[PDB]
Each structure stands twice: as C-alpha cells, then as structure tokens.
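Undergrad: One structure coming up, written as structure tokens, with questions to follow.
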Amino acid sequence: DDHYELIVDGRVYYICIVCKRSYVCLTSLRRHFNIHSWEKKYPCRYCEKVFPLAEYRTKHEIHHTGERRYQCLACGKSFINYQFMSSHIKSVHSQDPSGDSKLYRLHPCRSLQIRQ
DNA sequence: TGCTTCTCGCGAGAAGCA
DNA sequence: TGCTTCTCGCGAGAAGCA
Ligand SMILES: [Cl-]
Ligand SMILES: [Zn+2]
Ligand SMILES: [Zn+2]
Ligand SMILES: [Zn+2]
C-alpha cells in the first residue's frame, strides 16, 4: 500500500506509510505521496523544472508569465498571488482580506490555460 | 526582516466510464 | 450520454530560507 487508516473517535485519518503524515482526505494523501514516489511528473512548459504537484507547477508557470491576477479593491493595485495581496492590504489598508471580505478580486487566469 | 515556498481540506470542473 | 471518479485551484495559516 501507500497508506494505512487510523480511526479515533470514529474520525478516520489516512496516514502516509513513508512519513506518517495524517490526512482527513485520501485524495490529499495521494497528492502528497507523489512527492515520495515521483510517479507522476509535472514539467514546466516554459523551462526545464519538474514538480511533484500540479499546483506547484501552475503557480510556477503563472510566475513565468508575470500575470497579476490579485487586485486590491481599496486602491486598485495588482499582485501575482494571495500573499502579496494580503500583505498589501493588511499593511497599507489595516484590513484583513480573510473571509468573505470583498477586499480583493481574483481575476481569471488569462496568461495561460488552466481550469476555471 | 515582517515577508517564497509549504500545507491540505474543500468542492468545482475535467476526465474516465458506461 | 448522465453518472462517478478523479484532478487540482484556491484560501489562508504555517513552515522555511537567506
Ligand atoms: Cl496582469
Ligand atoms: Zn509522506
Ligand atoms: Zn518554468
Ligand atoms: Zn490597496
């Protein structure tokens, strides 16, 4: 196998046999275990780097295009990810984006083709 | 440094199957 | 197909470099 189950109080966890990490969702555990097996590879279309998770590759690639999908709605400035946007708003606007705040807009990804 | 890269539950599309 | 199963984007707190 790649995991074993661990049931406490009827709550089911899925444990990675390699690093004993705990996962509520099995799909989560798979996504993780690929970093141990490298069974699937996610090569960047723009350079030679390869990634063990699809989302790593996607963040990387969007970084290649320079696209700025995250826009502060308080002053209009755009940012390439959640952390720059959040850091901006907290610091400049002394406000917290977390939750249904409507303090930022996430634009569709246009600089390359991903799910939407 | 307060500010890349990591983490994974959640659920919406995409792919697989019939 | 319409039904299910799978993929992975996303938030946002956390760990990690330097
Ligand atoms: Cl842009
Ligand atoms: Zn593991
Ligand atoms: Zn690349
Ligand atoms: Zn702003």
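The numbers used for chain A are those of Swiss-Prot, and the residues that appear cover 481-596, in sequence.
According to its header, this structure was worked out by X-ray crystallography, 2.3 Å.
Just so you know, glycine gets a Cβ as well, placed from its N, Cα and C.
Per Swiss-Prot, the features are:
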| type | residues | note |
| --- | --- | --- |
| MUTAGEN | A:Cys552 to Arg | Abrogates both sequence-specific and methylation-dependent DNA-binding |
Undergrad: Run through the Cβ atoms and count how many others sit within 10 Å of the one on A:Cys552 (mutagenesis position).
TA: 21
Undergrad: Using DSSP and three states only, what is A:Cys552 (mutagenesis position)?
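TA: Strand, per DSSP.
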